[PDB]
Structure formats: structure tokens, C-alpha cells
Amino acid sequence: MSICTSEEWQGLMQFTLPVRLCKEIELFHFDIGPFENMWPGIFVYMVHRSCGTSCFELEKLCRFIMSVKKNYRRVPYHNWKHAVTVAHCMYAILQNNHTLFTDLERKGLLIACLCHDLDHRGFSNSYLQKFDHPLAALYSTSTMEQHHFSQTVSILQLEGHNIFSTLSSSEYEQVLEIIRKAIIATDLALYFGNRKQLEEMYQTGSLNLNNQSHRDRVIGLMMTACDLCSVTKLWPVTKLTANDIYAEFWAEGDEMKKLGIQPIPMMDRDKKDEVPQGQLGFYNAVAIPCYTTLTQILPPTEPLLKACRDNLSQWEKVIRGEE
Ligand SMILES: COc1cc2ncnc(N3CCOCC3)c2cc1OCCNc1nc2ccccc2s1
Ligand SMILES: [Mg+2]
Ligand SMILES: [Zn+2]
């Protein structure tokens, strides 16, 4: 477990957020990218606004973040930057649907978004299973996603890092099930079944938000909506984030080609030309259905569907030779 330092903690505790951002952060389309030095500060602020100021002991909270950052590897996409990106969309979702959720779910989900891809190796579940990796042996399904929760807990157990010190064991075991379910749900393999049922719930008007099974499903989707939110940004930010993604995908494809095995077209850098078409398929199969059903259940999240459709037209244009 990579532990943080004190001068990192002393610099972050004396962090104001510039007043121009105070308005900007609240918006769904907000792009954190240009404020790398402000991300630990931006997450502290987001936790502060959603769960209240005096919620976590700020010594611990600040300590928890910089070790979360240290336990993200340097890889093209699934990194510290990504985690904070995913955390902001959740902040925006939670802010615009506040009383729909509870202290422990808001505190739990924001942390879980920040922790949701901890120590990602730039490898998908297919790979790790296809080559009998240690992690795939210990976790048969949702392979990385279970390791992420395993890692999330390992950080909480560290010296003065347990930000849930002031929770009763009841609350503490409640909050770890919110986090675990949320982190497992980011496994896209599960989303498809999750979204299918939530649409059938929604269409035959029987979703009840204080029905406990529906909460975990609705929260399950929210994590997918947060994980995929590069598609909900402005067009240039999306084109740039798609590169970061494919650079991780093709990295994974190179390793296959060293082992003498054809990678899937998504992970072949020698199929760059199909990128325009491949995004279109993901947008129609995954993204649009994700944010349509979310907007249906939480109407204040409509700007996610809005911007998703904007970036669908852009990929539609790129295939139609008008980039
Ligand atoms: C915005 O994009 C993505 C975002 C993602 N965010 C999270 N998880 C993902 N995956 C889902 C897949 O298993 C690993 C995890 C994501 C996949 C994405 O790419 C869209 C798919 N691209 C394709 N490019 C090509 C190129 C040639 C032929 C076919 C295709 S399909
Ligand atoms: Mg993941
Ligand atoms: Zn993720």
C-alpha cells in the first residue's frame, strides 16, 4: 500500500478553490483536465459541499486522498485523472438530486468513485482471464473491480487513514456495502443486465426509489453514467479523452501481438480507421441507453444525455467525412 507524505497533506489543507470554479464545478460538462495541481483540493471541496463541512476529520480525509492518488499507476487512461473525473460527475449527479440520497450513500459513493479503478494495470478483464493472471484466479468474475474494492479497503485500514473512524460498526458496514456494490457495478459486463431491468422497471411504472433492490440498481447505473462521462463533455475534450482510452486499449493489444495472438479490433492500433465507427456503436449500444434511462429516473441529469447526443453527432460527422 503506497502511503502519502506530510508536505502533500500540509499543502492540500491550505487549499482554497478559486471563486470562478465555484460556479463551474457544479455544471455536468465541467472538465477537470486543466487543473491537475487542484484535483485533491477539488475532491475535498466536492466532499465538503455534498456531505457538509464538518463530516470527515480533514486530517484523515486529506491523508486518504493522496494515498489513493499514489495507488493509481501511470497508464494512458485508467488513472488519477480518470478517478477525479468520475468523482465530479457523481458530485454533479448527487448535487442535482440531493435529498433523493442519504449522508452515508453520498459519502460512500463519492469516495467509491475516487477509488473505483485503484491500481489499474491498463488491462481489461478479458485479458487477465485469457492468460490466467493471479487476480483472475482469486476473482473469477468482475476481476479488476473486486481488486479495486480490495484496494479501497486496504487504504482505509492504513495508519490514520480510516475516514470512517467516527461511524458506528453498523454505519461502517453499511457504507462498505454501498462502496463495494458501486465499485463492482462499474464492470460494464453487469451494466447491460442492470440497464435492461431498470428500463423494464421504468416502462411498467413500478420503480420505487425506497425499494432497496432498486436503489442499488439505480446507484449501479449512476456509477456507469459516471464512469463513461468523457462522452458527456464538450467535443474537443471528448476527442482528447478518446485518445487516452485507445492508447490504453492498443497498449493491451501490443502485448497480445508479442504473444502472437490477434487482438480484438478495439485494441488493434492497426485498425485506427474503424475508431469513428467503433465509438458510434458504443454510443448507440451503451452510452445513449445509459443516460436515457438515467434521465428517465433522475430528470436533473438530462444535460448528460444532451451532451452525449452532441458527441454522437460528432462521431456521426467523422464517419460522414466532415471532421
Ligand atoms: C468512450 O469509449 C469507451 C469508453 C469506455 N469506458 C469504460 N469502459 C470501456 N470498456 C468497454 C470494453 O471493455 C473494456 C472497457 C470503454 C470503451 C470505450 O470505447 C468504445 C468502444 N470502441 C471501439 N473502438 C473500436 C475500433 C475498432 C473496432 C471496434 C471498436 S469498438
Ligand atoms: Mg473499471
Ligand atoms: Zn473507471
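Easy rule for this one: first residue shown is 1, then count along the chain.
Structure determined by X-ray crystallography, 2.8 Å.
Including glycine, each Cβ sits where the backbone N, Cα and C put it.
Quick look at what Swiss-Prot annotates:
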BINDING   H78, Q279  3',5'-cyclic GMP binding site
BINDING   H82, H116, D117, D227  divalent metal cation 1 binding site
BINDING   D117  divalent metal cation 2 binding site
DOMAIN    5-322  domain 'PDEase'
MUTAGEN   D117 to A (Swiss-Prot position 830)  Loss of activity and of zinc binding
MUTAGEN   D117 to N (Swiss-Prot position 830)  Reduces activity 1000-fold
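By a simple count of nearby Cβ atoms, those within 10 Å, the most crowded of the recorded positions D117, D227 is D117. Put simply, of the recorded positions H116, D117, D227, the one whose Cα is nearest the Cα of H78 (3',5'-cyclic GMP binding site) is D117. The divalent metal cation 1 site is defined by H82, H116, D117, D227, and by the 8 Å test on Cβ atoms against their centroid, the other residues of the chain that qualify are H78, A83, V86, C113, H120, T186, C226. Distance from the CA of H82 (divalent metal cation 1 binding site) to the CA of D117 (mutagenesis position) is 9 Å. Annotated pair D227 (divalent metal cation 1 binding site) and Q279 (3',5'-cyclic GMP binding site), C-alpha to C-alpha distance, rounded: 16 Å. Checking the recorded positions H82, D117, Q279 against ligand 2, the ones whose Cβ sits under 6 Å from it are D117.
For the binding-site residues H78, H82, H116, counting C-beta atoms within 10 A of each C-beta gives the highest total at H116. Cβ environment of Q279 (3',5'-cyclic GMP binding site): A242, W315 lie under 8 Å away, each six or more residues apart in the same chain. When the recorded positions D117, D227, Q279 are checked against ligand 3, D117, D227 have a Cβ within less than 6 Å of one of its atoms. A coil conformation is recorded for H116 (divalent metal cation 1 binding site) in the three-state DSSP classification, outside any helix or strand.
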